[PDB]
Amino acid sequence: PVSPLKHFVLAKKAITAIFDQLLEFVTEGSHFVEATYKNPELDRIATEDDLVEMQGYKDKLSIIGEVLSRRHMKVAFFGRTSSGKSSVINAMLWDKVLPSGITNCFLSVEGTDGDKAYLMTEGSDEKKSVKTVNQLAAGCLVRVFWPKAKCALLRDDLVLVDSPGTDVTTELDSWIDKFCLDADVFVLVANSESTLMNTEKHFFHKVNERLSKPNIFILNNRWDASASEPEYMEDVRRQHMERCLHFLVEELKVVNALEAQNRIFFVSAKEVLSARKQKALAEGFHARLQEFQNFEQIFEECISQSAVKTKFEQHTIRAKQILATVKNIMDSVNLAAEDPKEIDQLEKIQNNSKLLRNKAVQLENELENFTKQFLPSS
């Protein structure tokens, strides 16, 4: 009953809280080495180089929690002009969010605290509404915003991108790519009374070399066209399996033949659409429908865990590094300290350093906790 995207907003609130108090930590630790380096009555208890890398660390830890709030999972859709890339998004999002059919641009779909329908373009803040300016308009991205409370997906900061047809424009395939570099999961919406083309395989081959380990789903859409005929169907689908096991396992070599069954699906969004807008019968629809609704799950299961690694792995790593360095500086300071009655001057830069020791110890352990938490494994 719970949407595997919970993983993601949970890991989110974790790291941000982490880097919130990480900033606070390095903030406080920065002034210690500052006031104490400046102290005219001290020889060399805290070098200026100690201050400089502390000035450095929080300078940029401010940045991290910032981009750690701008945060998002992204799945991108590709296929012939209308294999129903139109409709699949439209299906997962329980509404007609965006037209079936068309012209050439990327169409991303986010999740707003605002309550009404939305749309913004490249290169500034103007805001014109939804299907208002859809017919309107070296790549081109215009990004559709629908409201928070319409979809569990857009709540749990998933966003969906529709591409123009891989059918109708080459220009090479790489403003193609600097739109997709964000993405965690790439979906191939195939069109099933037809056959898996080469002008669609062109793309993922690049992406395979573009980006390492890309996680790729094949949605053989419009599975109604072959219905009413029980294993006229299964005949069609296994050779369809043949083209897709073909692709994922052996040319792309995405990932082996077993787990490739969890990547190839035979559904039609148009059915899943209607049954999801009916919330105020062709033979084997509830089969097709639940076929969609375990594509749902393993997608969410996949694009969930995946995205947390690919964009926290080394914010997390760098943090322990940053933490690692400040221990040594807190060492350095407590150390030159002990080397009058400004006896208890450094017996007042004694323990502050020990506090700042344990200040770090504080945050080591939590980062370790975050890693068994969301980064399997250890």
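These residue numbers are counts, starting from 1, taken along the chain as shown.
Using the three backbone atoms N, Cα and C, a Cβ is placed for every residue, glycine included.
Features reported for this protein in Swiss-Prot:
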BINDING   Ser82, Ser83, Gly84, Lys85, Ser86, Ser87, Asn221, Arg222, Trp223, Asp224, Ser268, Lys270  GTP binding site
MUTAGEN   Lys85 to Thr (Swiss-Prot position 88)  Induces a strong decrease in mitochondrial clustering
MUTAGEN   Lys85 to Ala (Swiss-Prot position 88)  Abolishes GTPase activity. Abolishes dimerization
MUTAGEN   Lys96 to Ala (Swiss-Prot position 99)  Mildly decreases GTPase activity
MUTAGEN   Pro99 to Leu (Swiss-Prot position 102)  Impairs protein folding. Decreases GTPase activity
MUTAGEN   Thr103 to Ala (Swiss-Prot position 109)  Acts as a dominant negative mutant; induces fragmentation of mitochondria
MUTAGEN   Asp157 to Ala (Swiss-Prot position 173)  Decreases GTPase activity
MUTAGEN   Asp173 to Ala (Swiss-Prot position 189)  Causes mitochondrial clumping
MUTAGEN   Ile303 to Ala (Swiss-Prot position 328)  Slightly decreases GTPase activity
Least Cβ-crowded entry, counting other Cβ within 10 Å, from the mutagenesis positions listed as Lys85, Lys96:
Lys96
Between the recorded positions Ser82, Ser86, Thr103, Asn221, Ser268, where is the Cβ count within 10 Å the lowest?
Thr103
Taking the residues the record says bind GTP (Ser82, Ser83, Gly84, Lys85, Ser86, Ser87, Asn221, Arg222, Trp223, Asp224, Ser268, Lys270), how far apart in Å are the two Cα atoms that sit farthest from each other?
17
Out of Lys96, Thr103, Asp157, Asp173, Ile303, point to the one nearest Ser268 (GTP binding site) in space (Cα versus Cα); all of them are mutagenesis positions in the record.
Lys96
Hey, of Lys85, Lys96, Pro99, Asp157, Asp173, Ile303, which of those mutagenesis positions are within 10 Å of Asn221 (GTP binding site), Cα to Cα?
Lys85
Please list, in sequence order, the residues in the chain of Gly84 (GTP binding site) that are at least six apart in sequence and whose C-beta is under 8 Å away from its C-beta.
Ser100, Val189, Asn191, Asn221, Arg222, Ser268, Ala269, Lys270
Please work out the number of neighbouring Cβ atoms within 10 Å of the Cβ of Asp157 (mutagenesis position), leaving out its own Cβ.
18
To the nearest angstrom, what is the straight-line distance from the CA atom of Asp339 to the CA atom of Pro340, with 14 residues unmodelled in between?
13
What does the Cα distance in Å come to between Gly101 and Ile102, when 3 residues between them are unmodelled?
4
Separation of alpha carbons, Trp223 (GTP binding site) and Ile303 (mutagenesis position) (Å):
24
In this deposited model, 10 residues are missing between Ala137 and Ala138; what is the Cα to Cα distance between those two, in Å, rounded to a whole number?
15
Those mutagenesis positions of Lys96, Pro99, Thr103, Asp157, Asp173 having Cα within 10 angstroms of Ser86 (GTP binding site):
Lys96, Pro99
In which DSSP state, out of helix, strand and coil, do we find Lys85 (mutagenesis position)?
helix
Length in angstrom of the chain break flanked by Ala280 and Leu281 (9 residues not modelled, CA to CA):
18
Using DSSP with the three-state reduction, classify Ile303 (mutagenesis position) as helix, strand or coil.
helix
